[PDB]
Amino acid sequence: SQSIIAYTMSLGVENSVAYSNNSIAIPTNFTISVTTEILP
Amino acid sequence: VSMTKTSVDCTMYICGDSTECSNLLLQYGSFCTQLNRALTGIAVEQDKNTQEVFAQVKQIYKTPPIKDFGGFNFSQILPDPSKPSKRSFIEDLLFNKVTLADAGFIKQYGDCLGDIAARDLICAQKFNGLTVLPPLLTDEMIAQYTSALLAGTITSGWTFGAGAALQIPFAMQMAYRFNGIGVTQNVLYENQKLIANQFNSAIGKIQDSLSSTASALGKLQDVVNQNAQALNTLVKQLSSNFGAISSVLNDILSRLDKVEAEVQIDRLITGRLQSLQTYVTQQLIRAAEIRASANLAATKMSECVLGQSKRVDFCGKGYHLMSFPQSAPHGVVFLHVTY
Amino acid sequence: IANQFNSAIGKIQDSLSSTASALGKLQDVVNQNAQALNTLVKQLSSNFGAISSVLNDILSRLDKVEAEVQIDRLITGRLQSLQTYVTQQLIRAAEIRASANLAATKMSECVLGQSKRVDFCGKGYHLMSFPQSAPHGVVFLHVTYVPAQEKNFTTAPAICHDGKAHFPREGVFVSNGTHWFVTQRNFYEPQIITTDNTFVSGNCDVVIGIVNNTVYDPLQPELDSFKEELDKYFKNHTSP
Amino acid sequence: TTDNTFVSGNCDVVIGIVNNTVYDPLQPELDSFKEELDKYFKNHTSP
Ligand SMILES: *[C@@H]1O[C@H](CO)[C@@H](O[C@@H]2O[C@H](CO)[C@@H](O[C@H]3O[C@H](CO)[C@@H](O)[C@H](O)[C@@H]3O)[C@H](O)[C@H]2NC(C)=O)[C@H](O)[C@H]1NC(C)=O
Ligand SMILES: *[C@@H]1O[C@H](CO)[C@@H](O[C@@H]2O[C@H](CO)[C@@H](O[C@H]3O[C@H](CO)[C@@H](O)[C@H](O)[C@@H]3O)[C@H](O)[C@H]2NC(C)=O)[C@H](O)[C@H]1NC(C)=O
Ligand SMILES: *[C@@H]1O[C@H](CO)[C@@H](O[C@@H]2O[C@H](CO)[C@@H](O[C@H]3O[C@H](CO)[C@@H](O)[C@H](O)[C@@H]3O)[C@H](O)[C@H]2NC(C)=O)[C@H](O)[C@H]1NC(C)=O
Ligand SMILES: *[C@@H]1O[C@H](CO)[C@@H](O[C@@H]2O[C@H](CO)[C@@H](O[C@H]3O[C@H](CO)[C@@H](O)[C@H](O)[C@@H]3O)[C@H](O)[C@H]2NC(C)=O)[C@H](O)[C@H]1NC(C)=O
Ligand SMILES: *[C@@H]1O[C@H](CO)[C@@H](O[C@@H]2O[C@H](CO)[C@@H](O[C@H]3O[C@H](CO)[C@@H](O)[C@H](O)[C@@H]3O)[C@H](O)[C@H]2NC(C)=O)[C@H](O)[C@H]1NC(C)=O
Ligand SMILES: *[C@@H]1O[C@H](CO)[C@@H](O[C@@H]2O[C@H](CO)[C@@H](O[C@H]3O[C@H](CO)[C@@H](O)[C@H](O)[C@@H]3O)[C@H](O)[C@H]2NC(C)=O)[C@H](O)[C@H]1NC(C)=O
Ligand SMILES: *[C@@H]1O[C@H](CO[C@@H]2O[C@@H](C)[C@@H](O)[C@@H](O)[C@@H]2O)[C@@H](O[C@@H]2O[C@H](CO)[C@@H](O)[C@H](O)[C@H]2NC(C)=O)[C@H](O)[C@H]1NC(C)=O
Ligand SMILES: *[C@@H]1O[C@H](CO)[C@@H](O)[C@H](O)[C@H]1NC(C)=O
Ligand SMILES: *[C@@H]1O[C@H](CO)[C@@H](O)[C@H](O)[C@H]1NC(C)=O
Ligand SMILES: *[C@@H]1O[C@H](CO)[C@@H](O)[C@H](O)[C@H]1NC(C)=O
Ligand SMILES: *[C@@H]1O[C@H](CO)[C@@H](O)[C@H](O)[C@H]1NC(C)=O
């Protein structure tokens, strides 16, 4: 029941932003993120 | 940001449809695998460069239908529905102003025999075993990434680079910018119609300049011309004798016996294998320059589009406010906005 | 902030304990040098059109004169096999150099400092970074503040109060829909709008989208409590 | 003004300093309170 599929790739999830001439979003909280980056 | 991906069939270039030449070419060992591998390494890297430059967002942002940006008119740099690919007005100038020698999109032979074959040189490259491969991200998907970066920039300031896209009114984003260049935010609001009319006029000067002069896009056009001139030079070397009796592989085989023919054929093998090793070395050195340019373009995408830069003369001339990316053939155009 | 950091260092440790492909940046740089040398050894098997690839087989089966004609082929082919390896290694060395100059720049700007450069020292707003050694490379553990749980607010560029227009000294104006506050840009912590929180410029006719709310003066109840003190003292001085 | 500026040290050490007034916004805010208090004290002489 498995095989090679082929498809047009997704660029990312679509996400329209809730803009208005008078609306702002402000973060009530944060997360400290640690990310590894690897360089030769 | 990239250059034309090219694959060269080393056996078909050196020894086109001769097994006598192919059995002599095997005596030179792994060179055709090294050549195939090196050009594959370049061709994979042109997608990586395009991903690093454009794919700096995991979310594709869509602009609101109402355009209440405090009087700033982005309609020249946002998409329009009227065109069957979502390019901006300025991007449709950029895709016309660079002539693109071979995109790689299917040579169906009905386009490549007959009348056109008497005038088109790309078919001669293809028939000698030189093939241009398509980019992974076509000009539609690059236009969507550029649209998402621009939509994020005009709707959400810098925050879509740091984390979530947080909406802010565009006149308040421009105030946060002004405070970033050390100009107090009251200077924006007390002049907002002037600052908007100047931005709208400056985008007008970009549109008219791109409508008028050829030479400005020479940064991208000469990358296409270098790859085209390198492949035309590689096709021309099939005319060289290298000291053989003939430039033509079939002619040598049409007139000499096995023992004597091999002494003529291995001349052409030795000269054509140099002609490939020159081309592949030159393309690796070009690839190393285009890579450095793609890392610079990725750094400007991160620091000029996803942010605001304190670095003098990095994001345009003047004090940096913001920048808008626009797609181009093998490239990126940044519209830097500066106080 | 300490629990989130300690948990994120835990996720790095478990991630590095689980997937192979993340270090592919370094493993590919070892694989390319190994493949280039395996290829250079394999080219010692090519005839280059000589009667044999083995140098001793040429020199033992032929006399001096036709031996030079066979050996010259093996020299010409092998020498091009070295020049191919050395050209390829100079081009890789030029890449590794660029990666080392980037790594030196990230050591200087992310470890020895803090960076305002967006997405340079990892994704998020940069707090700090920790270097770690790896075979032929450096791993940077970037630590970044990511803003996480947003709420919507109504906002305005300015407040009009005493006919004059007020702007935040730092941060932005917000409303819950009933009251107005300043807050810092990157975290919601609302405060009453005051003459210390805000600075004044011009009148409120010129600013597009300005809103009416009171701007409090924190000196007013100092002087007015001092007036109710003075009023009771004057009223008392009517009695003796 | 005292909101627009900060003080450190005396006027001898700074090369190229100039004499000018620096306004304190607390002064006239308390000076109308001195004129209020003066009229209140003088009115309390009348009854
Ligand atoms: C800001 O985001 C924080 C997450 O990064 C969040 O902390 C989390 O708070 C919840 C409770 O609200 C905790 O939930 C657990 O609580 C105990 C165990 O300690 C259990 O009884 C519960 O079933 C549940 O598992 C999380 O453990 C806690 N996480 C951390 C890292 O502390 C804050 O609450 C958020 N702050 C605000 C103001 O929204
Ligand atoms: C944002 O800027 C846009 C570019 O200047 C602008 O679009 C332009 O609008 C004018 C006015 O309509 C068009 O001019 C034509 O308008 C009608 C067409 O039937 C005729 O009466 C006129 O003679 C003239 O031909 C421009 O052609 C048009 N340009 C483009 C590329 O569409 C927008 O209107 C601006 N929007 C805002 C909100 O400012
Ligand atoms: C700051 O620089 C501004 C230019 O970048 C300048 O704006 C320009 O002001 C003049 C008037 O002083 C306007 O002149 C035009 O006015 C009408 C047409 O609208 C005509 O009657 C005039 O003949 C003339 O064409 C310009 O249109 C205006 N430019 C813009 C982009 O709005 C400001 O005046 C300068 N401000 C200060 C305080 O110096
Ligand atoms: C918008 O923000 C306002 C300030 O935080 C908030 O108003 C405040 O609401 C609380 C109740 O949730 C009040 O607290 C008092 O409530 C009763 C009053 O009788 C007492 O029993 C309590 O002990 C306490 O004293 C605050 O006084 C009130 N502040 C003001 C100035 O009215 C609004 O509720 C928020 N509005 C929305 C829509 O979220
Ligand atoms: C924000 O608060 C302001 C102060 O309360 C308020 O200003 C007042 O607005 C009214 C209506 O525009 C003005 O009334 C005058 O209107 C014309 C003359 O301009 C005459 O026909 C009227 O008889 C009357 O004189 C007030 O004069 C004006 N007050 C001041 C001090 O300017 C704003 O309207 C409020 N705005 C919002 C959006 O809440
Ligand atoms: C700015 O104003 C200052 C005062 O308003 C002024 O300082 C004054 O300078 C004079 C001359 O130096 C002093 O006069 C004294 O000079 C010597 C002793 O130093 C004696 O011979 C005199 O009798 C007299 O005491 C003032 O005492 C001095 N006062 C103060 C408060 O500084 C500055 O000179 C002015 N700056 C400029 C550039 O003019
Ligand atoms: C922030 O607001 C957006 C959209 O505006 C709000 O829409 C109503 C729901 C109401 O709150 C209005 O007063 C606001 O103007 C919210 O976006 C919506 O989210 C839901 C899922 O929760 C989604 O189904 C809708 O399609 C979204 N609408 C739009 C226009 O995008 C958003 O959820 C709010 N953010 C937060 C954190 O609450
Ligand atoms: C915001 O847009 C609405 C229309 O959607 C308009 O009525 C209002 O006056 C606008 N306010 C500002 C400050 O632009
Ligand atoms: C009024 O002033 C007199 C001073 O003689 C003092 O004894 C008295 O306690 C004062 N009363 C009040 C309410 O201050
Ligand atoms: C500035 O230079 C002039 C001479 O050109 C001199 O008289 C004056 O005292 C100098 N002022 C300062 C503050 O150095
Ligand atoms: C003076 O004080 C009396 C109350 O004792 C008051 O009636 C009168 O109006 C005051 N006059 C002034 C000018 O304050």
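Numbers in chain A come straight from Swiss-Prot, and the residues shown are 689-728, in order.
The backbone N, Cα and C atoms fix where each Cβ goes, and this holds for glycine too.
A 10 Å cutoff on Cβ-Cβ distances gives A:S704 (variant position) a total of 15 other Cβ atoms nearby, all chains included. For A:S704 to L, Swiss-Prot lists a natural variant annotated as follows: In strain: Omicron/BA.2.12.1.
In Swiss-Prot, a natural variant is listed as A:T716 to I, annotated with the note In strain: Alpha/B.1.1.7. All protein chains shown were included, and the count of other CB atoms within 10 Å of the CB of A:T716 (variant position) stands at 12. A:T716 (variant position) carries neither a helix nor a strand DSSP state and counts as coil.
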Query raised in the report: Between A:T716 (variant position) and A:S704 (variant position), what C-alpha distance do you get in Å?
Result: 21
